[PDB]
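Enquirer: Questions regarding the structure given below will be posed in turn.
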Amino acid sequence: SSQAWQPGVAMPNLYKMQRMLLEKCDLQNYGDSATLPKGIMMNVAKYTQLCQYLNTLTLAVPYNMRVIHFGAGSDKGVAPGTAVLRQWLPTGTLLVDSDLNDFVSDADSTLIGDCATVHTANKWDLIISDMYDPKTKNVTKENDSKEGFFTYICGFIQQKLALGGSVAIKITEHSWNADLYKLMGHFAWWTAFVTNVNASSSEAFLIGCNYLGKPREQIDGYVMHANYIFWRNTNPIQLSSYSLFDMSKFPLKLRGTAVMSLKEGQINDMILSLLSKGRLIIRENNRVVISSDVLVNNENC
Amino acid sequence: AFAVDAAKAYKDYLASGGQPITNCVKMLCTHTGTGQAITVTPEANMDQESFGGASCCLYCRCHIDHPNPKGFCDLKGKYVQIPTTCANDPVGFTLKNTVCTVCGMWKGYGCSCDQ
Ligand SMILES: CSC[C@H]1O[C@@H](n2cnc3c(N)ncnc32)[C@H](O)[C@@H]1O
Ligand SMILES: [Zn+2]
Ligand SMILES: [Zn+2]
């Protein structure tokens, strides 16, 4: 439909309310490819549409914003997604990215290593993950909730995402986690967003909008992933790169959202209401300090 | 008194007909920007492409030290504008050309301070 002129398609609310069984994902336009603007990489186009969609939500955008980006490398040794995030985010936003393999980045700081080795002293206003292991695309194995880096991401959100902050975590048919879905119930709102340039893939970004630090709804993660696949299975999405040609409104508006440090007891319903509206961030405003754990080994006989 | 001269290496490599460094990260943008050379956000005009700075820096891409004495990089974390007629080789372009310290345009590719 009119969907082709959007940056992508978000999961309709009706599918979220179903109780489907997990089936295999069979996409009708499987193998199709979007025609990309001359010389533009798939990941630039994919991150641009993700960012164009995030512009429509109620993200908190404070001064001194802090954004962490996992899975930022590429097989090309560069970081296309980081470059789009830095273009999108207000100038001066602290941008940290990370990947298992080495790459050169425009981020303010890059950590190379498994994401479970990454620790941060400070909390974050936005977490982006494009972590993905292609060995999960095994159609001969049962499709179970995966752990690995998804287990890291769940703990990382609960321990280091500021109240009011948001996340976008890439998933696929086979690359998913039941607890992450359940954690979407801890945001004021959530969806699974599919970019129009990659609509032939079962990829989506699991988006949690304005983190509340507690269950707002109770979500069964296995059922919810089955709902998502059921949506993908019955709603062919027309590949489109139309939105990439309209960059006039792309940059994220620096809203100067308020940041307050608050203790657990002080979070009343008035606070929660502001958190839900993207009008408040709760965290310390201290220094951004990060590290990566390094395992030491002496291989000498 | 020995350090490697990667800049010379790449120039000689190009001159011999070497395929320019690929996978420079080109950005989507309006192409209605100021056209200055190195900016905090994409600034291509109608005759330029905008690229992720790091991906266009020879030193970054080769995993070698920067010639800056404190090791600082001019391009990483910014966006470089490249004339579309040179966008096949953004690394070569940024190496071989120079930014006017007065107006911020590429000398010979936007700088009009000699009029
Ligand atoms: C953009 S393609 C997906 C990226 O995610 C990265 N990735 C996958 N698993 C992990 C992990 N456990 N920790 C860090 N990066 C990862 C891969 O190295 C690849 O660059
Ligand atoms: Zn550099
Ligand atoms: Zn000049």
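The chain as shown is numbered from 1 upward.
The backbone N, Cα and C atoms fix where each Cβ goes, and this holds for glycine too.
The feature active site is assigned by Swiss-Prot to A:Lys46, A:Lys170, A:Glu203 (among others). Annotation source Swiss-Prot lists domain 'Nidovirus-type SAM-dependent 2'-O-MTase' at A:2-296, citing sequence analysis. Recorded in Swiss-Prot as a mutagenesis result, A:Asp130 to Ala (Swiss-Prot position 6928) carries the remark: Complete loss of virus replication in human respiratory cells. Annotation of the published mutagenesis A:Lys170 to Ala (Swiss-Prot position 6968) in Swiss-Prot: Complete loss of virus replication in human respiratory cells; the original residue is retained in the structure shown.
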Enquirer: Rounded to a whole number, how many Å is the Cα of A:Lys46 (active site) away from the Cα of A:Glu203 (active site)?
Expert: 11
Enquirer: Here the recorded positions are A:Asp130, A:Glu203; which one has the lowest number of other Cβ atoms no more than 10 Å from its Cβ?
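Expert: Across A:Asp130, A:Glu203, these recorded positions, the one with fewest Cβ atoms within 10 Å is A:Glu203.
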Enquirer: Within 10 Å of the Cβ of A:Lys170 (mutagenesis position), how many other Cβ atoms can you find? Include all protein chains, please.
Expert: 20
Enquirer: Work out how many Å separate A:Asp130 (mutagenesis position) and A:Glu203 (active site) at their Cα atoms, rounded off.
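Expert: That separation, Cα to Cα, works out to 10 Å.
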Enquirer: Which whole-number value in Å describes the distance between the Cα atoms of A:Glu203 (active site) and A:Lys170 (mutagenesis position)?
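Expert: Cα-Cα, rounded: 7 Å.
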Enquirer: Taking the Cβ of A:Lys46 (active site) as centre, how many other Cβ atoms lie within 10 Å?
Expert: 26
Enquirer: Under 6 Å from ligand 1 by C-beta, which of these recorded positions make it: A:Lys46, A:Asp130, A:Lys170, A:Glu203? Sequence order, please.
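Expert: What lies within reach of ligand 1, judged by Cβ under 6 Å, is A:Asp130.
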